[PDB]
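*Asks:* Here it is: the structure, laid out below.
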2 protein chains.
Amino acid sequence: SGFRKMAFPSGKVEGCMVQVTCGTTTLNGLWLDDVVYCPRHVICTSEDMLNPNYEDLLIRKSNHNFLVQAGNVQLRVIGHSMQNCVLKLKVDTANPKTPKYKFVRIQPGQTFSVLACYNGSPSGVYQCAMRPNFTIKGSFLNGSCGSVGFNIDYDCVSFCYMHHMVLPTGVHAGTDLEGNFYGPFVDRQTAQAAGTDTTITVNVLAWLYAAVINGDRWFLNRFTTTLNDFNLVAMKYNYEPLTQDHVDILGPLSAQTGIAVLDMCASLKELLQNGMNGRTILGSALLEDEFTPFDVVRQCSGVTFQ
Amino acid sequence: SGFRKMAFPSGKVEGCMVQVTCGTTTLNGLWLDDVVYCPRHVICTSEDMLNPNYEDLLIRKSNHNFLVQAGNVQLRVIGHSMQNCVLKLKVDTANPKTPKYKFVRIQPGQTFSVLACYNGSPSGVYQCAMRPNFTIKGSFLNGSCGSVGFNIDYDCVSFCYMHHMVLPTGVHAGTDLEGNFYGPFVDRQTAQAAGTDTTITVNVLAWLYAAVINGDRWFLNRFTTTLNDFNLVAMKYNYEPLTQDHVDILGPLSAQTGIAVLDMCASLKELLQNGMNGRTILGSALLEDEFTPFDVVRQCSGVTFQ
Ligand SMILES: *[C@H](O)[C@H](C[C@@H]1CCNC1=O)NC(=O)[C@H](CC(C)C)NC(=O)OCc1ccccc1
Ligand SMILES: *[C@H](O)[C@H](C[C@@H]1CCNC1=O)NC(=O)[C@H](CC(C)C)NC(=O)OCc1ccccc1
């Protein structure tokens, strides 16, 4: 009963959040095994951020210039390296709360949970989606960098995101845990464009399937459509083109509810052309695109983790 | 930058979730010190739930009839009692992961985080509000009972909610940690009415203040109003009557943004009478009422916890 935008239990990630200062800049770090990961602009002064030469800036930095604090105790830095836009601080103490983890470069349209932190302490947890334009719509203030996004599979934490900056439009940009930015973004204080953000069409359809499962069915029509004719409406409304892979991913939900994918596409077509007439679906007046088909199955069947 | 419905870090609560079975019924329990708290209908069979006599049902139950599992190890039950609609199972082992905690009966309009669990294992975490009619709009399936709602103050966990049942309208009902139901609800399988749910007016105003802080200002008008004239619009649109206490709680946000409370009430009045004209505020097409004034200050200033 009910459908909510819920996030993973963040307990396994809270144990990995540390505080990292270099000079006057302080941000968060990810402590896994004997390595601490954090954005590389921790070495930047307020002036350096306009056009930083990270190679020249890092060279004037030694191990003792990095203050890594895990709660009450410090970590002795015994090595540092720069991998893309992230620093890897080698410490002498392995994190005893290190969970089973791996690094994953997420795909556009997929979702993950963000644990927003400040000064190495967690502040909150929320669910976001990697937009098609490789941005996210999160809640990040000054000091939030180094906060990580992740997914949980039973006991395996798949880290996929690390926050770095906000764009002029208010959306946020970051990297994977190997330091590669999602999108055409660079870690420099300059006006960067994210481009036209389209709607994750497969996610909208999966959300409409969750609505029928929960009792909202007023949007179910008596029409059908073709992939090509739907994508003619989709492209006009800045929606992702639907593919046969997208149809196959929506397969299990289509068989469960007995509603063909193309029939659900026709219901979504009328919604784009006629609006919503002041009505709501699952308590929303807009078409939600931050629930993937796997997020619908997980919440509607009660999948748990460690 | 950005405003999201974020939940507290659930790490301190994950360590307290256990599994409780009595007969064939299995639900979640809250393990604090040497006591396990769980809903009392764990002693009910599928037939008993229609009209249970918990006094007569509990009397035929002994300590060994309660299977309390905390992950891989069992807890030896050495005592049981019934406090209102919750059972207090005394165990021989104090939970080593017990955080600083206390029990709080939340007020209508306040918010808290829910950690949805199944079989004693966390499944997800989301933020909800205690509606004026003492219901919540959560995501709860079969097996979710015993899941708890809570707030975190630095290192103190204030447990305030325990899930018990869903209503015919799809909303959920539960108790405090002393077993007293929020609302006129009883733990029995029967059609129970929740009454007219009104909108938390002070929460809507605090959300509009968060919008101005984040850049959404199109709803700011050039009118003003009186508490009485606003409440004339409020009562018509099923909104909570605004009081001087509500104005005082919105004080710090009013002084921060330089917008008088009554002026913000006038902007909210026009929104109720004219709708939204297909526009969005903070990415929503509806007026959000699940952010309290304290939830706005916390997210817009970066308050952290342990
Ligand atoms: C790191 O904590 C911080 C996060 C920002 C601060 C406010 N909201 C956020 O998401 N990121 C930065 O300070 C970043 C540093 C660069 C070296 C990457 N700069 C940044 O986010 O500037 C915002 C901006 C840049 C250019 C045009 C408009 C805005
Ligand atoms: C406990 O896990 C369960 C939670 C329900 C199951 C589906 N969604 C939920 O929130 N609660 C119950 O099973 C509860 C047991 C009573 C003894 C309190 N009964 C219940 O929720 O029944 C739902 C209902 C009752 C009457 C009319 C319409 C629906």
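For chain B, we keep the numbers from Swiss-Prot: what you see runs 3264-3569, in order.
Recorded method for this deposit: X-ray crystallography, 2.4 Å.
From the backbone N, Cα and C atoms, a Cβ is placed for every residue, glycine too.
According to Swiss-Prot, the record shows the following:
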- B:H3304: active site, for 3CL-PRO activity (ACT_SITE)
- B:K3353 to R: In strain: Beta/B.1.351 (VARIANT)
- B:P3395 to H: In strain: Omicron/BA.1, Omicron/BA.2, Omicron/BA.2.12.1, Omicron/BA.2.75, Omicron/BA.4, Omicron/BA.5, Omicron/BQ.1.1, Omicron/XBB.1.5, Omicron/EG.5.1 (VARIANT)
- B:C3408: active site, nucleophile (ACT_SITE)
- B:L3468 to V: In strain: Zeta/P.2 (VARIANT)
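Thinking about packing and proximity, how do these listed features fit into the structure?
*Replies:* The number of other Cβ atoms within 10 Å of the Cβ belonging to B:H3304 (active site, for 3CL-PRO activity), over all protein chains shown, comes to 23. In this structure, B:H3304 (active site, for 3CL-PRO activity) is part of a helix by DSSP.
On its own chain, B:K3353 (variant position) has B:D3297, B:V3298, B:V3299, B:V3340, B:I3341, B:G3342, B:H3343, B:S3344 as residues at least 6 apart in sequence with a Cβ closer than 8 Å to its own Cβ.
For B:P3395 (variant position), the number of other Cβ atoms no farther than 10 Å from its own Cβ, over all displayed protein chains, is 19.
Cβ neighbours of B:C3408 (active site, nucleophile) (same chain, under 8 Å, six or more residues apart in sequence): B:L3290, B:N3291, B:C3301, B:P3302, B:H3304, B:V3305, B:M3425, B:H3426, B:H3427, B:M3428.
Look at B:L3468 (variant position): DSSP puts it in a helix.
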*Asks:* Where ligand 2 binds, which of the recorded positions B:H3304, B:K3353, B:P3395, B:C3408, B:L3468 are close by, with Cβ under 6 Å?
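*Replies:* Result: B:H3304, B:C3408.
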*Asks:* With Cβ-Cβ distance below 8 Å and at least 6 positions apart along the chain, what are the contacts of B:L3468 (variant position)? List them in sequence order.
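*Replies:* Non-local contacts for B:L3468 (variant position): B:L3505, B:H3509, B:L3513, B:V3524, B:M3527, B:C3528, B:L3531.
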*Asks:* What does DSSP call B:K3353 (variant position) in the simple three-state scheme?
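*Replies:* Note: B:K3353 (variant position) is in a strand by DSSP.
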